[PDB]
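Participant: I have a structure here, written as structure tokens, and I will follow up with some questions on it.
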Amino acid sequence: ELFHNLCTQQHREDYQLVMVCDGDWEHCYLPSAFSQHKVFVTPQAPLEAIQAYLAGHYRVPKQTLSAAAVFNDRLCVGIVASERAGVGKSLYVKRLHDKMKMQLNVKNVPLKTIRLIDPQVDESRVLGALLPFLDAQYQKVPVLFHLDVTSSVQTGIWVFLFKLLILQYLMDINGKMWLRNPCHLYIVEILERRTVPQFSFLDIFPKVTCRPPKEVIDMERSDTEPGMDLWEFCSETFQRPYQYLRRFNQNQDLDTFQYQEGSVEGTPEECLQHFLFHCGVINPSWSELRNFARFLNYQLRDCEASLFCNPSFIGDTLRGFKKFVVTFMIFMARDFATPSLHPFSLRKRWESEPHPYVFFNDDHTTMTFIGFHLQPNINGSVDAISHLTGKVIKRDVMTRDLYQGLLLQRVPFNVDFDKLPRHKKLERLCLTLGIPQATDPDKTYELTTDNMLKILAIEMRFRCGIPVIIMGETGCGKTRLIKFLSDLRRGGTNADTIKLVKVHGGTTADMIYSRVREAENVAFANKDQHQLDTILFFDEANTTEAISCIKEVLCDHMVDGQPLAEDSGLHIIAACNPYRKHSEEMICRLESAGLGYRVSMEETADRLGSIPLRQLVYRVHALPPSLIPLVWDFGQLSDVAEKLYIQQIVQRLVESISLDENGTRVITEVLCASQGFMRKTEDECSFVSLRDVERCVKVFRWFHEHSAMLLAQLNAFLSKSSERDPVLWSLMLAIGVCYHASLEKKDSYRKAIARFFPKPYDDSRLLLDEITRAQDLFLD
Ligand SMILES: Nc1ncnc2c1ncn2[C@@H]1O[C@H](COP(=O)(O)OP(=O)(O)OP(=O)(O)O)[C@@H](O)[C@H]1O
Ligand SMILES: [Mg+2]
């Protein structure tokens, strides 16, 4: 309407106007109105021409003091891209900032970092973050803007980059406006979202492609295809493992070798070759390789500080100790470095692999051996065997001379932590962790070898600096283990050494940032007062898209672009729920419930790509690909452990209400049978946890409390239509509420459960009868 009206009025009679539409949607209003005007010579340019055009426009003149000076050829815009995660995009921007601080002679060169976490790009948040810089001091001073477009972003990215980088502008509801100044550099950190034409939109831009180690060796210098950073290669993390490995592979004697601080040897290429050979991953990222290096460095450092490697002090009975240490630790790293996950490419199990751990205790005089035993063979060599089955885990980890020597040193080989007493377990565990006192915080937490190994894994990751991301079902033991460890390290002190955040779909980035900053203050306080490390724990973190913020906290070690303060003692753990899909029968039952769903699986926008989330047992969003190599399974809750927790709950009830042992037995057996049946019945129940047993016990307790009145009213009601144990009766009604009602195959459940009930109540019919009578009484 307005176009036609203006054309009727005194206007530009040579106006140049263009409209552009998506052919699939072209049937709509504005393309329809001008269909006659449809232009059939669609303008196009080859990618190289657009590249040269934008590169010319981005090029900052030499006279202009610009952050661009560091970038390729004074381009005030750059894209840093990777086909996968953790290959040096943020590192590249860091080094760019540093080089800018070196070159530009400026007292301060601001870095602004912006995280785009929302699936649909929020340009108003970007504008809000940039507006502080509208001040004039910045208009003639270099500033670097780093915009990280996390994996969480799915839509709005190309439009946003077009407007900001090309149109040089952003604008909001109120009317305040951002102008992209050429004196400032813009770098976009993005993962190449390859799925679409012969060229990706990002290619139009000055791009840096950061490459992984294997691509760095194979393909290779340039600033648009960086290799191994020299500060990292010259860092202790790479150099100690590199020097040790360099000697190891050549079969040199390490009996004398000791890494001298600040030393640097070899070349980036040889270091990468050795790391990739031993790493265990075929095409690792740089993060996986640093985690490998960081682990091997920490443990080799502790070995160097130990007495078994001190100036001899033991003669030569320990010849080959460092050779053994390097071999074993390269094997041990397999658990910490290697991924455990391989639309639903995200799954594996904990019991699938051994966890042979060796630790150097903070006393620098003892070692801890867990998860494996040493067995001598006829060939004079010593092998690593599974402590459970005795099967060989790794052959020739050491020679028999070193085994006998280490025995003479009282090193605790072949220890069976499952047969040890409680306090001996606590002593070994605390010594390994570096705790002086075996202050047992929970006698019901069973310190089995597996749980101790889990604790020690979390500990090593805390020590070296590998992020801790654990995957497990609800009630598999994560929160109790973390609590146990926090309490053990606390040692009775009155301190808040652990903060637990229960993450939900509504957990926003600002909530995570605030929680982390609060935990950081709390940790500074705790370390000052009590000298205790602090844990922050995110449970159900994948449940939110703000999980990308959690990635920043775990991997990037930052908070909304601001860095985390080391010297805090704050450790972060994240627990992610698993990625499972409901069975097809179960999805049928769900789609058939009532009038069915309001939206079909096709029309949904709530999905994990191909999968609607309602078809997932857990509403979980996709993991940032950087966290994928780090997630390790906590393990499934064993039948023995389930029964033990049920027994603990029923006994807690016994003390609360003074039941007998017969009722305890029956309640335990019926709760176990109920959980078993619901687990087997994958067509009606996909989710089973101990929270359901707590709920059923709560209901049982409620029925037991009221049982006097309910049984009186029941006898009266039934007399109107002219004996019972309160415990078995309340159990039956609790079972009714928790399991029997939601079910469709109620009869099979009652048949299974009845067998555990004492006579004469061991009948499915009596069970249904009592449930019916109680329902009637409640209607009456
Ligand atoms: N030469 C190297 N190149 C890249 N990363 C390296 C190198 N040497 C060590 N690293 C480690 O790899 C990690 C790379 O993290 P970085 O912030 O670059 O990841 P990223 O490129 O942001 O990936 P994503 O955005 O997917 O997390 C750093 O923590 C760094 O310590
Ligand atoms: Mg990054």
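Following Swiss-Prot, chain A shows residues 1910-2104, 2118-2142, 2147-2268, 2291-2670, 2677-2734, kept in their order.
Recorded method for this deposit: electron microscopy, 3.3 Å.
Note that Cβ sites are derived from N, Cα and C of the backbone, with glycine treated the same way.
Sharing the features that Swiss-Prot gives for it:
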- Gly1995, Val1996, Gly1997, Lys1998, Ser1999, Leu2000, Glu2098, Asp2155, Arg2216, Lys2499, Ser2574: ATP binding site (BINDING)
- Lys2426 to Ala: Impaired ATP-binding leading to decreased ATPase activity; abolished ubiquitination of lipopolysaccharide. In mutant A1A2; abolished ATP-binding and localization to lipid droplets; when associated with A-2775 (MUTAGEN)
- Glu2488 to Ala: Decreased ATPase activity; abolished ubiquitination of lipopolysaccharide. In mutant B1B2; abolished ATPase activity and localization to lipid droplets; when associated with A-2845 (MUTAGEN)
- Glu2488 to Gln: Loss of ATPase hydrolysis (MUTAGEN)
Participant: Just checking a number: largest C-alpha distance across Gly1995, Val1996, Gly1997, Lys1998, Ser1999, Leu2000, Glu2098, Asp2155, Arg2216, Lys2499, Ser2574 for the ATP site, rounded to a whole Å.
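Facilitator: For the residues that bind ATP, the greatest Cα distance is 23 Å.
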Participant: Which recorded positions from the set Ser1999, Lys2426, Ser2574 have a C-beta atom lying less than 6 Å away from ligand 2?
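Facilitator: Checked recorded positions vs ligand 2; flagged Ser1999.
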Participant: What is the separation, in Å, between the Cα atoms of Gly1995 (ATP binding site) and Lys2426 (mutagenesis position)?
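Facilitator: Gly1995 (ATP binding site) to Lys2426 (mutagenesis position), Cα-Cα distance: 27 Å.
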Participant: State the Cα to Cα distance, in Å, between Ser2574 (ATP binding site) and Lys2426 (mutagenesis position), rounded to an integer.
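Facilitator: Given the Cα positions, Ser2574 (ATP binding site) is 22 Å from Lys2426 (mutagenesis position).
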Participant: Nearest to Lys2426 (mutagenesis position) by Cα distance: which of the recorded positions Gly1997, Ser1999, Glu2098, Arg2216, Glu2488 is it?
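Facilitator: Given the candidates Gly1997, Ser1999, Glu2098, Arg2216, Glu2488, the nearest one is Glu2488.
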Participant: Under 8 Å Cβ-Cβ from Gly1997 (ATP binding site), six or more apart in the same chain: what's there?
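Facilitator: Same-chain residues close to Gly1997 (ATP binding site) (Cβ under 8 Å, separated by 6 or more) are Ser1991, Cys2132, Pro2152, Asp2155, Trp2212.
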Participant: For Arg2216 (ATP binding site) and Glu2488 (mutagenesis position), what Cα-Cα distance in Å is obtained after rounding to a whole number?
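Facilitator: It is 27 Å, counting Cα to Cα.
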Participant: For the recorded positions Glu2098, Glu2488, which one has the sparsest Cβ surroundings, going by other Cβ atoms within 10 Å?
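Facilitator: So among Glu2098, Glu2488, the recorded positions given, the one with the fewest Cβ atoms within 10 Å is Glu2488.
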Participant: As a test of the contact definition, list every same-chain residue at least 6 positions from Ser1999 (ATP binding site) whose Cβ is closer than 8 Å to its Cβ.
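Facilitator: In sequence order, the residues whose Cβ lies under 8 Å from that of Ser1999 (ATP binding site) (at least 6 apart) are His2055, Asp2057, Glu2098, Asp2504.
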Participant: Which of the three DSSP states, helix, strand or coil, fits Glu2488 (mutagenesis position)?
Facilitator: coil
